Each structure stands twice: as C-alpha cells, then as structure tokens.
Amino acid sequence: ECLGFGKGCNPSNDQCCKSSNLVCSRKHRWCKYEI
C-alpha cells in the first residue's frame, strides 16, 4: 500500500506510503505529511 501525498485514504486502515512520511488524516481523510 502506498498512496501519494494528499490522496483520499482511510485513517482506520491507513494506506499512505511510509517512505514519504504520509499518514491518513481523520479530518481530511487523506495522506498528510508530518512537518
């Protein structure tokens, strides 16, 4: 699983890419970058 930054995803399952520091947000429901 590896979604690009700012991609619609599920925060419960979390399908964002870990290599690009992406996490599924709950309010935005997408891949966000922690800065």
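Heads up, chain A uses Swiss-Prot numbers, so what you see runs 50-84.
Cβ atoms here come from the backbone N, Cα and C positions, even for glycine.
Straight from Swiss-Prot, the features:
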MUTAGEN   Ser61 to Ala  No important change in activity
MUTAGEN   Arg75 to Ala  No important change in activity
MUTAGEN   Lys76 to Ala  Important reduction in activity, without change of toxin conformation
MUTAGEN   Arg78 to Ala  Important reduction in activity, without change of toxin conformation
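Most Cβ neighbours within 10 Å, among the mutagenesis positions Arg75, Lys76, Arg78: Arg78 holds that distinction in the structure as shown. All protein chains shown were included, and the count of other CB atoms within 10 Å of the CB of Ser61 (mutagenesis position) stands at 7. Looking at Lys76 (mutagenesis position) and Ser61 (mutagenesis position), their Cα atoms lie 12 Å from each other.
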